[PDB]
Amino acid sequence: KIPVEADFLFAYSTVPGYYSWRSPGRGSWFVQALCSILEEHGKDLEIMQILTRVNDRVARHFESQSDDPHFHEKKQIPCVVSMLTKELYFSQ
Amino acid sequence: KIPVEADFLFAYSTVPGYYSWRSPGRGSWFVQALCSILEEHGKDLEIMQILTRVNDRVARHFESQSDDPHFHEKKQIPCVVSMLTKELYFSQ
Amino acid sequence: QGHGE
Amino acid sequence: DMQX
Amino acid sequence: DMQX
Amino acid sequence: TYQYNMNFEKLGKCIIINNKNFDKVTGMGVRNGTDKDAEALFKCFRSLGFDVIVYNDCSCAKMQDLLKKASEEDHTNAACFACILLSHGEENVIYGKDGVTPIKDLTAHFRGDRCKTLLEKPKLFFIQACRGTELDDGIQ
Amino acid sequence: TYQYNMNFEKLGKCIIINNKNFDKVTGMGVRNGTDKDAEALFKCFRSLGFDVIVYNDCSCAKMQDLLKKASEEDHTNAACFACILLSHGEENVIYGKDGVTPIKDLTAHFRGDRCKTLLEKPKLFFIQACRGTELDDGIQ
């Protein structure tokens, strides 16, 4: 007998109550990052290790640019919610 | 610059909108599990590996018992929320 | 696999 | 058991 | 940049 | 042991909902750049081994049905499931082209008691969407 | 490097709030078994290298103030911060003997812009409390 809510993983692009950024010419921050890490370690790293490197890349390599002083130089941090019960690897 | 909401980790005993179980004689399920896993691996495993094993132990090892049919044989699954940007080890 | 520090 |  |  | 069993003939199904244009009544703007995201995501998840399909400018009903039907398929030979949502959004909700729907309802279709074939298997959801209007000004 | 730097004079502080008794007006009951939890937790975290401090039956005001002052302390020589909350709770909030307070406001004290000394350092919060009244019936 296992919890009906078990084994779910939500990888949100941002934390609760916050905005999520997207550069119109390159795509959203969260996805650019997610893909870089995945095409590079999607098959050799555990999911949480991957999503953690994604949080870091988003938080470090991005900063909003806008002619609107209010939305100028803002930052972002993704949010991973895991109800997983084992380690996850996309291989073998 | 770095995100103000970055580097936080919230290990919740249960998922949004649900109850959390506690045995008057042995303590809450989440706490029992957390300690049990930390004693064995708190110094050789990464924080997410630990919490994931905690999810698994709470999910498989516990089932509620109550004289009130409405509250017996119920299950539970913890919820980990990570804004961490690196892997965390308590040793070294 | 094996998590390696 | 009980609920928190 | 835009918001979502 | 401590890892999910990936020994299945199929890695799993992957749904990508790519919402770019919204009904004028919603007041939401065109999400330019979301096409690069969806194409990039497509290649990545394909490389992992997922059988991915992309749906564009879905209505709340479409999204709901899309996921309900997916949860009703037979995942006996799949290792897991994955869904990616790209859109406008607010706290706990996500936009369709016609309005908003609870993320909760999109996902609860895969609960262990509502999708026996994905029981004990990982259900993954990647959500690119706002969750409010707070700004993170950062710090050095 | 892909790991948090743990080369600090000390591992850090671990604050434990063990709320067992609540004012009658809250409708909350005695949380029997919470002392065992606090005991086991404290022995466990001290063993990890944390400077553990245990507070009991705290008002909402006490919890806020207690965590605010902790965020104003100097953490320069610590690798991280840890806080454990043992009490009654409802979605997004936790109970003091006083009543209810937002978990977001408690943890906000340690944001990178309001606690420079813990910047780039992990901030852990373990929470044993309810988050609603839904029951998980299970399956299999």
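Shown for chain A, in order and in Swiss-Prot numbering: 212-303.
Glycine residues also receive a Cβ, built from the backbone N, Cα and C atoms like all the rest.
For A:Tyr223 (mutagenesis position), the same-chain residues 6+ apart in sequence whose C-beta sits under 8 angstroms from its C-beta are A:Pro289, A:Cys290, A:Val291, A:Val292. A:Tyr223 (mutagenesis position) falls within a strand segment according to DSSP. Under mutagenesis, Swiss-Prot gives A:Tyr223 to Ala, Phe, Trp, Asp or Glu with this note: Does not significantly affect thiol protease catalytic efficiency.
Experimental mutagenesis is annotated in Swiss-Prot for A:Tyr229 to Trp, with the remark: Strongly reduced thiol protease catalytic efficiency. Taking a C-beta cut-off of under 8 Å and a sequence gap of six or more, A:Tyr229 (mutagenesis position) has these contacts in its own chain: A:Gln287.
The mutagenesis experiment A:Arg233 to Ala is recorded by Swiss-Prot, whose note states: Abolished ADP-riboxanation by C.violaceum CopC. In the shown protein chains, 27 other C-beta atoms lie within 10 A of the C-beta of A:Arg233 (mutagenesis position).
Around the Cβ of A:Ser239 (mutagenesis position), the same chain contributes A:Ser224, A:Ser231, A:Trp232, A:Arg233, each under 8 angstroms and 6 or more positions distant in sequence. Experimental mutagenesis is annotated in Swiss-Prot for A:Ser239 to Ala, with the remark: Abolished phosphorylation by PAK2; when associated with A-30 and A-173.
For the mutagenesis of A:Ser239 to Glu, Swiss-Prot gives this note: Mimics phosphorylation; leading to inactivate thiol protease activity. The structure shown keeps the original residue.
Spatially close to A:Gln276 (mutagenesis position) yet at least six residues away along the chain are A:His283, A:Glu284, judged by Cβ distances under 8 angstroms. Under mutagenesis, Swiss-Prot gives A:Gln276 to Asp with this note: In esCasp-7 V4 mutant; promotes specificity toward alternate peptides with VEID, YVAD, WEHD, LETD or LEHD sequence; when associated with 230-V--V-234.
Classification of A:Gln276 (mutagenesis position) by DSSP places it in coil, neither helical nor stranded. One mutagenesis experiment named in Swiss-Prot is A:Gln276 to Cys, and its note says In esCasp-7 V3 mutant; promotes specificity toward alternate peptides with VEID, YVAD, WEHD, LETD or LEHD sequence; when associated with 230-V--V-234.
Listed in Swiss-Prot is the mutagenesis experiment A:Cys290 to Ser, annotated as follows: Decreased phosphorylation by PAK2. Every protein chain shown contributes to the tally, and the Cβ of A:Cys290 (mutagenesis position) ends up with 23 other Cβ atoms within 10 Å.
Under the heading of mutagenesis, Swiss-Prot lists A:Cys290 to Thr or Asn and annotates it as follows: Does not significantly affect thiol protease catalytic activity.
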